[PDB]
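Report on one structure; see the data block that follows.
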Amino acid sequence: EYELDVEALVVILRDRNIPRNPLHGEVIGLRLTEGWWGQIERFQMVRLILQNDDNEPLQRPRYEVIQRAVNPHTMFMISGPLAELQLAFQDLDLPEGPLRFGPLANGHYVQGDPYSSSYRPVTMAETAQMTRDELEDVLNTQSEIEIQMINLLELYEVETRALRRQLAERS
Amino acid sequence: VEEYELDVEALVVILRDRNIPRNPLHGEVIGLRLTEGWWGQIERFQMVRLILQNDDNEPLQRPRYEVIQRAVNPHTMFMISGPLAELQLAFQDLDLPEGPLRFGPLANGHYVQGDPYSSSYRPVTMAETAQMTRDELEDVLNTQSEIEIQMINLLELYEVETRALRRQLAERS
């Protein structure tokens, strides 16, 4: 649990033409368009803590990291650079292992899908920061991704060959 | 500096099976393409050096071989491809090299469109990652990430080319 600046959060909401007031217990899916890891999208999931067990507003509100990957259907979503989002979510960082991939957290790479299109592997800055088990999980997941990319590359070659043949036959 | 047993007669059968008539010499280094093994039916690479004699140029009753910590290259001169089980007949306890060395020509992430080694490349399997040290994992992941960056770039290029070709077709109805 880290510190939450709710007035910064509201500015972030308004800048994005989101009118809803953030509520206690709400979960938010974050798309971080860039950060310390580089200029590539990553994902994080947080839960607002605005009140205490007695249902009274906190003087110093907080948020917590949720250990589930952000999904394409994730309802409440915010995109922005790490530096901007940290205005609301103090110390915000990437989640463990392949969770940071969001919709690709389980290696499902889909042709034509915007998220698959935007996916980018972990950088060297990221891997220096990982534990052994994180590295295994990330590596396992990127490997699954590569297997689909490879399969897609083969299909592209066959199709490209066929198209070129069709084009000669019709020229 | 670990050395392992070598069955030269078995090596020579391996060679004859492949129409290679040369006899193995002390100090020769061999590039191995393991077509399949305990990691699965995908190709991996390993490099070894024959030890047939002692420091006094006398033939060993028990020849050995050692692993060379360098990646097999496409130009590697003396090459042998076979499944691990077969190659283990000659090289006792043959196993994959450390981290991305096992990719041979791709050990440094150089993924090239149309290149046969690039086309045959396959990422590490879960059987492989479970065995690896942290630093191995890091190196391998860093390498595979460079590969995917090249694959991503290539996918884009296919999609553009595909588009183009389909238009030219369409306009020929």
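In chain A, numbers come from Swiss-Prot; the residues present are 9-179, in order.
For this deposited structure, the header notes the method as X-ray crystallography, 2.4 Å.
Backbone N, Cα and C define each Cβ position, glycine as well.
Within 10 Å of the C-beta atom of A:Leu17 (mutagenesis position) sit 21 other C-beta atoms, taking all shown protein chains into account. What Swiss-Prot says about the mutagenesis result for A:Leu17 to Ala is this: No effect on capsid export. Reduced virus titer.
A:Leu17 to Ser appears in Swiss-Prot as a mutagenesis experiment; the accompanying note says: Complete loss of capsid egress from transfected cells.
Under its mutagenesis annotations, Swiss-Prot gives A:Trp44 to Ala the following note: 75% loss of particle export. Reduced virus titer. A C-beta separation below 8 Å, combined with a sequence spacing of at least six in one chain, links A:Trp44 (mutagenesis position) to A:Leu90, A:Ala133.
According to DSSP, A:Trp45 (mutagenesis position) is assigned to coil rather than to any helix or strand. One entry in Swiss-Prot concerns the mutagenesis experiment A:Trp45 to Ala. Its note says: Complete loss of capsid egress from transfected cells.
Looking at Swiss-Prot, the entry for mutagenesis of A:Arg50 to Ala says: Complete loss of capsid egress from transfected cells. Other Cβ atoms within 10 Å of the Cβ of A:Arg50 (mutagenesis position), summed over all protein chains shown, number 24.
Under its mutagenesis entries, Swiss-Prot includes A:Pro65 to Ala with the note: 75% loss of particle export. Within 10 Å of the C-beta atom of A:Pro65 (mutagenesis position) sit 10 other C-beta atoms, taking all shown protein chains into account. According to DSSP, A:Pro65 (mutagenesis position) sits within a strand segment.
A mutagenesis experiment is reported in Swiss-Prot for this position, A:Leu171 to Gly, and the note states: Drastically reduces infectivity. In this chain, no residue six or more apart from A:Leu171 (mutagenesis position) has a CB-CB distance below 8 Å.
In space, A:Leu17 is the closest of the mutagenesis positions A:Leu17, A:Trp45, A:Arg50 to A:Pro65 (mutagenesis position), judged by Cα positions. Other C-beta atoms found within 10 angstroms of the C-beta of A:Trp45 (mutagenesis position) number 20, with every protein chain shown included.
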